[PDB]
Amino acid sequence: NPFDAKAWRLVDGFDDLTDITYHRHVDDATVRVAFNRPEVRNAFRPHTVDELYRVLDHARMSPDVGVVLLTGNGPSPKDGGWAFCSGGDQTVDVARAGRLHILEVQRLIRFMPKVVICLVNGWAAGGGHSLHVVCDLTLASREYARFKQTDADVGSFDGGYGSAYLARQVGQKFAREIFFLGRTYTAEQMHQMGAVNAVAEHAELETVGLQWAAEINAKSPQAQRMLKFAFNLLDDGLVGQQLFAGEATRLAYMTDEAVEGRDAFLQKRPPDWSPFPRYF
Amino acid sequence: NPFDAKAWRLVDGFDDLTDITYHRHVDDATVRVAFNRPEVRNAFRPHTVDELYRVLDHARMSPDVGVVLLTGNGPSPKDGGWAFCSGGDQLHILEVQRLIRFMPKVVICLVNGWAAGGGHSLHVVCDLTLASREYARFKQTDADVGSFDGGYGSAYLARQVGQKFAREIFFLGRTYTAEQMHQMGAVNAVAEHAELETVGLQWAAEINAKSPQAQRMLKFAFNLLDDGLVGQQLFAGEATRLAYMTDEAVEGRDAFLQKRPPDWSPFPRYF
Amino acid sequence: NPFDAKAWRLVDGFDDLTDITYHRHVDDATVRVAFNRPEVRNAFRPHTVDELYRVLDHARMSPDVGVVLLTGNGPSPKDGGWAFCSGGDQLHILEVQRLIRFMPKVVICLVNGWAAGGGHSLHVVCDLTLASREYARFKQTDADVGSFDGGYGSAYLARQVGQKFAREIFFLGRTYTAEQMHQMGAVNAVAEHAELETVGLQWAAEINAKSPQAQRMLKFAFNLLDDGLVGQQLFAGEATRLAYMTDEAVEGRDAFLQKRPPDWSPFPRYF
Amino acid sequence: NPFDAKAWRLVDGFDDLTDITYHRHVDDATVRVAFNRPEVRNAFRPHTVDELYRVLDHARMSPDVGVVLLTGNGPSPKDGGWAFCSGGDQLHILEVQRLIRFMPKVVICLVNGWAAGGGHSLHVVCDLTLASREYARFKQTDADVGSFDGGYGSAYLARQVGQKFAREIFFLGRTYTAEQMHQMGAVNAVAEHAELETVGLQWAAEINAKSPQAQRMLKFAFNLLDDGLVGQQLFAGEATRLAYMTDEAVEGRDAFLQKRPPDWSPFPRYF
Amino acid sequence: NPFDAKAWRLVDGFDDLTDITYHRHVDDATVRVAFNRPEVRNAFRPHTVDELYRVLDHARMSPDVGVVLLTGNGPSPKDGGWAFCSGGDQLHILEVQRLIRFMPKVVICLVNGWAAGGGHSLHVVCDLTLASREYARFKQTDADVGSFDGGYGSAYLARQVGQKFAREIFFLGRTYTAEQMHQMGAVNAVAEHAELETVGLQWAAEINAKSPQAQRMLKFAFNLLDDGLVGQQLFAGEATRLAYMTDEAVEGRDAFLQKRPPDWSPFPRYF
Amino acid sequence: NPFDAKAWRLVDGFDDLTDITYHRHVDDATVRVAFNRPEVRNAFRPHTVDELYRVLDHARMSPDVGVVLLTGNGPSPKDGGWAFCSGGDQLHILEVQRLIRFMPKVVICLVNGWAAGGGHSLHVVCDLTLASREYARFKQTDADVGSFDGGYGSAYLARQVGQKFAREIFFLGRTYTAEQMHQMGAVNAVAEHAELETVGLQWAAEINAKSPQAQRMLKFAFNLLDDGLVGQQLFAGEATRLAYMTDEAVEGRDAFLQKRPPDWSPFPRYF
Ligand SMILES: CC(=O)CC(=O)SCCNC(=O)CCNC(=O)[C@H](O)C(C)(C)COP(=O)(O)OP(=O)(O)OC[C@H]1O[C@@H](n2cnc3c(N)ncnc32)[C@H](O)[C@@H]1OP(=O)(O)O
Ligand SMILES: CC(=O)CC(=O)SCCNC(=O)CCNC(=O)[C@H](O)C(C)(C)COP(=O)(O)OP(=O)(O)OC[C@H]1O[C@@H](n2cnc3c(N)ncnc32)[C@H](O)[C@@H]1OP(=O)(O)O
Ligand SMILES: CC(=O)CC(=O)SCCNC(=O)CCNC(=O)[C@H](O)C(C)(C)COP(=O)(O)OP(=O)(O)OC[C@H]1O[C@@H](n2cnc3c(N)ncnc32)[C@H](O)[C@@H]1OP(=O)(O)O
Ligand SMILES: CC(=O)CC(=O)SCCNC(=O)CCNC(=O)[C@H](O)C(C)(C)COP(=O)(O)OP(=O)(O)OC[C@H]1O[C@@H](n2cnc3c(N)ncnc32)[C@H](O)[C@@H]1OP(=O)(O)O
Ligand SMILES: CC(=O)CC(=O)SCCNC(=O)CCNC(=O)[C@H](O)C(C)(C)COP(=O)(O)OP(=O)(O)OC[C@H]1O[C@@H](n2cnc3c(N)ncnc32)[C@H](O)[C@@H]1OP(=O)(O)O
Ligand SMILES: CC(=O)CC(=O)SCCNC(=O)CCNC(=O)[C@H](O)C(C)(C)COP(=O)(O)OP(=O)(O)OC[C@H]1O[C@@H](n2cnc3c(N)ncnc32)[C@H](O)[C@@H]1OP(=O)(O)O
């Protein structure tokens, strides 16, 4: 079992969680967010997404958290099988019911100024596959990671990050193959294609996760933030620019030049820009 | 005063609002969301942003609301001056920008006074803008104080007025009238100050009289390329929803639960 | 020989074909489209392009065809050498590229031999590529002769193998095997020469066993952003088709013919 | 009536046209392509699109034609009303849009009356638009009936009038005059109704007086980035053709046929 | 005459200039760079481009210069005619385009006369354009002579005036006035001929009165997406510079030199 | 030692170089440009960037040079360790990045040792990379010291190795071998350390054996979309050059000088 209880502490205020677990590391700036429905191959129902959102949002807003490990608990108490996430659990009520609340989760992972590593501990199918795709990094169980894009089998499709963004990891030929055929791939296979960063022994998956997390946390958090947004930038168009530029704005705010401008507004005087040069 | 009290009721559950007001129209699928700090030219402080987010987010999830009217209350009790919003009280706001940008409803900015700094950037990111002829004033002051909106406020502005005018708006930081902004392409239409919300409601009614499904697809179709993968994600998400409703997708869902092979023969290969 | 005659039937109406062959599978929703000039390493002359266009266009419009297998016949009767296609016989081809790119079905290139110049570019633009272990040979010779595919052949290759490999492939013009191209990212899988079309058929069957609607949307989703407005046009066009089938769109269409106002109340504002 | 019969001759081979008319000018390298169902406000049915496609394709491949004038015949024999095209008779059309977009000739839309739905979208995708002052009426009705052009009709319109105006045009579905659309940026110029085709022909004459090669390159240069890989394919295709004509390309071609190594010494490395 | 000699002093080190003049304002952080061949309508020959490059580069690297005013001297001593620049004397210019595009300062083109061919394209690539009411004439003649600017001259012009107007400007090659280009969106404002440089200086002064850091970021924010990886490279480069000045970045630099591990505890994870 | 002295001669005019060396090959159209501070792991100080820029610029303008081999001299006389480049000595480098990116010749990085920080990023932006099996070490250390290359170093690396591997390279800052970077897609090929430049020269020779015109066009085709309007500028610039050489463009040029109307009748409208 990848989960090492000794390493994790419950996060305050999340006692009511049923479909998701949420831990903070005993020492490191890292959290563990996991699907907690192993009986159903960790499929998400609307309540799961609600909880996932809440938890990830909380982790986004925690200034002492640098890295999110996104995984699935297991194994299944019914048949011993391992799953990361098998996707969606298969008049005012109607709009609130049919949701794409998962697309919001995808955006949350994409936009949060911290690194999200998906630890694929088992089946990653449909929406669960797409969650892995959108995470920044992926580490996968050698013995048990299974990647299967089953959307088209049931008449569904992720026409967004699940597919188009996958192509920016494995290239257009591989990505089209993954969706068009819906075959099952191992960790090593996906690693060879370029969607999985590294493969780890099943029982060491979270240990390797934590080691990756610690290497990320050992660097300047400002740089890591800028970096994530630089990687996102052009692919995400104006949104990519908005988030990168937003960090540039924050950096500028801290400078002497920007204090001068702020001062002179409050003091009703003209600003003096003579101390600060025109860099080229 | 643009505000017609008879047309609006408060939305239940928002009694604690201090910096923002939130009304639903008496008949129409339209809400009114307004800056409520006219003494400070409707500048937003962090608490203002929190409320604006919650309010817009509630509007987003309200299935019986089709259109958001985003405006500012006034005038100033202190000097009679009018403001839509003067920007930050001197990153939560980027979240608000994205909320407006991604919400599957049309957001109309009603610029009833000054729109400056972040307040200006809020108008730019809205789908449509109507502006008070007498009182709307557009001023991009960011560079004055050493700040800049390097996102929707600037780059997206350029996709409305073109690259020359947008550079000018930000580089010089001049004040512009409703009619000028209308010529440049950032203001849809200009209205008599007192009629601004009347015109807003009329525009809202025309938007709400159309297929809601169509309107949502269209918004996302306009966002799509500009917003890259996020734009694709949102438009494709709506396509996925449409596909779920079809007989073909029922068959695929059936056959999975029934453990049998799916039959695709009834459904043709459209070209 | 990869070709299994028992598996294929000629398609009606194409008796006049000289440079290209065209078969429909005995059972499956799949066609076989093959260069038929093995004596000249399956190079295309203008008349080949004409036929290739007609044939691919026919396949595009055949509602009971889900997958196109694109390959080359052989071996050469003169020297026993194998070729998928060696390029132009030494702009109509750009049109064929676009047909392959825009058609709402999966095109698998089966590289059974040399794939050089334009023939290499044809492989690149297909959705998928399966290549003969023993005989697939990839060579971008364009620059040797003072020519260049500055479109899908090069820039799109880069979106398969990455910018360093794709530059390498064109700047040096070296010959690569199936396995090398598979390592690089341009070849989906390698198959024993004699089993190339058997594998192709198995791939085609797995593709055809899924929702045709989903496959169509997926293809256009993969093309979308890379193809800009054209990508959006094709994907959105499929969304439009999906919308037309809904109850909401029927109401809009009814109310127009019946001269009445439409009622949108049964249909919610999804978010 | 904008139509001057003395200016135009029928094109050989199109006697069977029912829903479209097709003329070549008596002296100029200009054709006239027109919707010919004035009784239904020039709505296109599936047969209309077939004809429109064939006709436009023929013009594309006519080497002595430089400019296409796309318009509508009228007025209505039933009520005297004028129409360019009112859209679908209440996806072949997406092919026509691509034909207009990709053809290496300038297509000028002459909006002589109503331009609604798909008919509005056809105007948008043409390179240029001239509009009848008295009679051009622009109405984007799609969302009224639960439909939407999520491609060139909307996203490309935004690249003419900007994102604010474009959203307005679709969200509200109002009717706009020639001069309003001119102000917004989607109409190049307004003409007196009766002079519409005369102005059309003068614009065409100015276009045809320039280097055809340059006009080609320019159209694809304007298309390029908007159309992503497809845009690049077409612009680079023209660059390939230009390269083929050079002495350097001749040397490369010679040396392959002559089985010798090529000599690149005469041709310098430009920078 | 727009030129006020009292306002300007020569820049040290440029006494060998023949085709270009280069002045620094007596008080303001503004330079005047001007074509100096009014006898040939300020056409640039390869020696002009050399000088223009050197001069613009010097202004780029001058830390006390905030704004470049680019213009043409006149009138012609032969015929009294005025010109900004008539293009190439009948690829070094593409380098100048990029120098203007990438320089972290605002370049204002003051079009005091004819701006044709390459001269038109220089105006298009500048950040802002102010134009002589009586004498600015914009004419894109390239296709007349079988040439074309397929880069910033055309594609980027479409990002100011929209795709319909930009296509018109190139395809017909008509002559436009200052006020027409102003209505289209390619000219920021129109000035009395005699006051063109005075208005230029006032605009410069308003630009120079704002945070230089902010203006730099803004320019690159406007260029960013349009310029793809180059746009990102420049904006990101400024972000890198900003980061270098922070306490966090000092800690990282210290710990490397001191061979110790860095401590990031003081600096929070902003969101 | 990869360096074979007998193969290289110094370039005239560069005897003042301290931090960089610059050789022309004795026979081939290939230059060797090399960091020359092995004692500090070939880190670049501002004077190094100055020289690197001048040298690369000179190679760009050398008509008789087709390929630039960019590398690092060694080993360290202090410790025997090998380096390509260790980054900045602990924005002029962004200029060098652009010079490599825009130059109309293939730049091959020969990573003969450590390639860290800025030095890693130089290797990323080169067209091709060959790496020493035993000594190439790739390590993106930026975030360790609170820095980042948010441009080509990172976003362009993702278009070589894909988004997962690129994020990993930067977020963890681990050290990779030649073979690992080869598997990822950032290194074209791996060579025996002592054979590194020999293989470089052989790659160079294959590049220089093709049509330089075609190589130029290909490099810009690969850059194009990624570099937005800059990529279009450069590609289009080459297309303009090609057009200038044609008969059609001579005709347009003639008729302007001769004051006559041009005749376009000999030149057809290709499609
Ligand atoms: C909004 C969205 O984002 C949409 C989506 O992703 S929809 C879901 C993804 N697509 C699918 O339909 C595939 C669903 N999952 C599977 O294909 C397979 O379960 C799998 C390949 C992941 C693993 O299969 P397996 O190892 O053979 O185990 P399997 O027997 O199928 O599953 C074990 C149990 O969990 C359940 N289960 C697995 N995935 C489920 C899902 N997505 N929803 C509901 N239940 C699911 C099964 O019903 C099965 O339950 P029973 O004990 O009642 O028989
Ligand atoms: C996170 C972000 O998004 C960042 C931002 O936008 S920062 C803010 C935008 N940029 C600025 O600094 C400009 C601020 N606003 C202004 O320039 C001007 O107030 C205006 C042009 C909008 C209108 O000015 P005006 O009609 O002359 O009235 P003015 O006297 O300036 O304002 C009236 C009062 O409201 C206040 N006010 C106006 N804007 C304010 C703001 N952004 N923050 C705080 N107080 C503000 C003033 O202090 C003034 O208060 P007093 O009664 O104490 O004197
Ligand atoms: C519009 C476009 O799209 C443009 C293009 O691609 S142009 C073509 C591609 N570029 C070229 O010029 C390369 C052409 N092909 C080749 O380089 C080589 O034939 C090859 C590497 C593919 C295989 O070479 P090979 O195994 O040694 O066989 P090879 O002797 O060259 O070819 C066998 C015969 O077929 C012919 N052939 C091969 N390719 C041909 C082509 N593109 N056009 C015409 N004939 C061709 C040869 O003339 C040779 O014929 P002969 O019996 O008369 O001698
Ligand atoms: C594939 C696609 O691309 C989809 C589409 O565009 S669908 C069509 C566009 N959207 C619509 O439904 C709007 C249709 N057109 C109209 O709104 C209006 O006709 C108009 C605004 C263009 C002009 O209206 P008008 O001047 O008042 O004339 P109007 O009475 O409506 O039309 C005259 C006749 O032509 C017909 N007509 C007009 N547009 C038609 C259309 N799109 N399809 C079929 N018939 C049409 C009408 O039925 C009317 O016929 P009758 O003599 O039998 O009454
Ligand atoms: C690398 C690139 O970037 C390419 C380019 O732009 S190429 C140049 C642009 N395209 C052209 O060929 C147009 C050239 N210019 C013109 O069309 C016209 O001169 C104009 C519309 C700008 C003004 O015309 P005008 O007011 O009637 O004056 P005009 O008589 O034409 O010019 C006055 C003199 O300057 C010269 N001149 C004007 N433009 C010139 C140019 N581009 N190159 C050389 N000489 C030029 C003329 O030869 C004429 O000289 P003469 O005294 O010997 O007769
Ligand atoms: C503008 C920009 O573009 C910004 C940048 O890239 S900043 C620089 C890149 N990032 C860094 O700080 C990393 C610097 N380099 C390193 O991490 C390591 O030197 C290395 C991994 C490349 C190799 O390390 P190594 O094999 O263990 O040798 P190492 O002991 O570190 O270096 C040997 C000597 O060269 C020096 N050196 C190595 N890189 C240097 C650099 N970037 N700046 C200055 N000196 C450097 C060291 O100080 C050391 O010197 P001493 O003899 O005085 O001790």
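Just so it is clear, chain D uses Swiss-Prot numbers, and the residues here are 18-107, 134-314, in order.
So this one's X-ray crystallography, 2.3 Å, going by the header.
Backbone N, Cα and C define each Cβ position, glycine as well.
Here Swiss-Prot describes D:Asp185 to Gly or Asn as a published mutagenesis experiment; the accompanying note says: Loss of DHNA-CoA synthase activity. Long-range C-beta contacts of D:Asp185 (mutagenesis position), restricted to its own chain and to partners at least six residues apart, with a cutoff below 8 Å, comprise D:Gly160, D:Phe191, D:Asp192, D:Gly196, D:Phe213, D:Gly216. In the three-state DSSP classification, D:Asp185 (mutagenesis position) falls within a helix.
Looking at Swiss-Prot, you'll find the mutagenesis D:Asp185 to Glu noted as follows: Nearly abolishes DHNA-CoA synthase activity.
Every protein chain shown contributes to the tally, and the Cβ of D:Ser190 (mutagenesis position) ends up with 24 other Cβ atoms within 10 Å. Looking at Swiss-Prot, you'll find the mutagenesis D:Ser190 to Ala noted as follows: Reduces affinity for substrate. Nearly abolishes DHNA-CoA synthase activity.
All protein chains included, D:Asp192 (mutagenesis position) registers 30 other Cβ atoms within 10 Å of its own Cβ. D:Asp192 to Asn appears in Swiss-Prot as a mutagenesis experiment; the accompanying note says: Loss of DHNA-CoA synthase activity.
For D:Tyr287 to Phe, Swiss-Prot lists a mutagenesis experiment annotated as follows: Loss of DHNA-CoA synthase activity. The 10 Å shell around the Cβ of D:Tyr287 (mutagenesis position) contains 17 further Cβ atoms across the protein chains shown.
D:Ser190 (mutagenesis position) sits 46 Å from D:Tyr287 (mutagenesis position), taking the CA atoms of both as reference points. Spanning 26 unmodelled residues, the straight-line distance from the Cα of D:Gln107 to the Cα of D:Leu134 measures 14 Å. Secondary structure at D:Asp192 (mutagenesis position), taken from DSSP and collapsed to helix, strand or coil, is coil. Not one of the mutagenesis positions D:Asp185, D:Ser190, D:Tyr287 has a CB under 6 Å from ligand 5.
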